[PDB]
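J.: Pasting in a structure now, in structure tokens, and then I'll have a few things to ask.
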Amino acid sequence: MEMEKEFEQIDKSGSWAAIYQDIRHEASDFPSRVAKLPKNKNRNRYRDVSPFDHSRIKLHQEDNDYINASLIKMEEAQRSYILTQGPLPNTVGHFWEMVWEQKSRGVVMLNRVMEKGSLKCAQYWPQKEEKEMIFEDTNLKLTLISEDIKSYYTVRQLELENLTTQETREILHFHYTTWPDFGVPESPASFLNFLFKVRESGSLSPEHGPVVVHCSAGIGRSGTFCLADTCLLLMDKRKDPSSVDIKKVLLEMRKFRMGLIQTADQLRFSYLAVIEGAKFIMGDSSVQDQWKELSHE
Ligand SMILES: CC(=O)c1ccc(OCC(=O)O)cc1
């Protein structure tokens, strides 16, 4: 069923809250035993958001290999993502160790450091060229190289140095600075313009480790980003926008991490993003320039 027609049917009937609860009801449930070990309590931001044991990312150290992060492997789309929580004051070292060990090129951040007058994650990257960060626990140095600021989003070139070997890599930081907590982005066009900037960087390409995507919990906003990327990619491969069921893609993604898409509005936006983005995948290249203009970046 063409999702555009499923969309208008759900919209006119106002059954978004009902569709969403069906997804919640059928969603996978797997053990999270390592997350809930007492030694890992200060490594989790929320008590009710845990990585499954089968899909969790492991840190390469004998001490404690635990981080709140999950590998989402989409077999048909041939894309991988790591979804993680906003780093805590005591996990900033672990976060950059994961980025290093997994060979990621890109970090995608969908939240602000402060929202609704509370702290949603640590200031985990440097704000000035000449004030580099050193993570003593994981033996890494991080330096801001350059910054490109636009209306709603900012791209940063960072240099990550393994102090043990003196190897260095360029990491790209893609920061979306407009997405309300437990809410959907402003226009659909604006979100999509951000999505294509990440793609054009090569951060999502198979010659690199998986991209690291996060917000506060790493399930709501983060869920919306990788659901829309994967659905549009599946449209390109078989060329049948019709042969794409967004609900079934979501349930597949929820076998790897719990609670992806947190509200019935996030589910609705996801539909809007994919329907609007499909007006490109299917050969209207101009629409890209239109999104950029409509986004007023
Ligand atoms: C194998 C894989 O990544 C996958 C792709 C798509 C899935 O549902 C949607 C559909 O088939 O239209 C489920 C899983």
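This entry, so its header tells us, was determined using X-ray crystallography, 2.5 Å.
Just so you know, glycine gets a Cβ as well, placed from its N, Cα and C.
Pasting the feature list from Swiss-Prot:
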| type | residues | note |
| --- | --- | --- |
| ACT_SITE | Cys215 | active site, phosphocysteine intermediate |
| BINDING | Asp181, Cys215, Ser216, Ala217, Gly218, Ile219, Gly220, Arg221, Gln262 | substrate binding site |
| MUTAGEN | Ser50 to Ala or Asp | No phosphorylation |
| MUTAGEN | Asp181 to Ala | Substrate-trapping mutant |
| MUTAGEN | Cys215 to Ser | Catalytically inactive mutant; abolishes sulfhydration |
J.: List the Cα distance (Å, whole number) between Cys215 (mutagenesis position) and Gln262 (substrate binding site).
T.: 12
J.: Taking the centroid of the Cβ atoms of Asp181, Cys215, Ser216, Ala217, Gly218, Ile219, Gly220, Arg221, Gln262 as the substrate site, which other residues of that chain lie with their Cβ within 8 Å of it, listed in sequence order?
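T.: Everything else in range on the chain: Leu110, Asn111, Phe182, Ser222, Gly223.
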J.: With an 8 Å cut-off on Cβ-Cβ distance and a minimum sequence separation of at least 6, pull the same-chain contacts of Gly220 (substrate binding site), or say none.
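T.: Same-chain residues close to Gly220 (substrate binding site) (Cβ under 8 Å, separated by 6 or more) are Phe182, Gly259, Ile261, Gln262, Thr263, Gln266.
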J.: Mind giving me a neighbour count for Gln262 (substrate binding site)? Other Cβ atoms within 10 Å of its Cβ, every protein chain shown.
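T.: So the number of other Cβ atoms within 10 Å of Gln262 (substrate binding site) is 22.
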J.: Could you give the maximum C-alpha to C-alpha distance in Å for the residues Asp181, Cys215, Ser216, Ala217, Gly218, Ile219, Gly220, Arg221, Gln262 that bind substrate per the record?
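T.: Largest Cα to Cα distance for the substrate-binding set is 12 Å.
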J.: Suppose we draw a 10 Å sphere around the Cβ of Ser50 (mutagenesis position). How many other Cβ atoms does it contain, all chains included?
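T.: That number is 23.
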J.: How big is the gap, in Å, between the Cα of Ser50 (mutagenesis position) and that of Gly218 (substrate binding site), rounded to a whole number?
T.: 10
J.: Quick check for the class: what is the C-alpha distance, in angstrom and rounded, between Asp181 (mutagenesis position) and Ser216 (substrate binding site)?
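T.: Cα of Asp181 (mutagenesis position) to Cα of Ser216 (substrate binding site) measures 8 Å after rounding.
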J.: If you count Cβ atoms within 10 Å of the Cβ of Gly218 (substrate binding site), leaving out that atom itself, what do you get?
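T.: Cβ-Cβ neighbours of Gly218 (substrate binding site) within 10 Å number 29.
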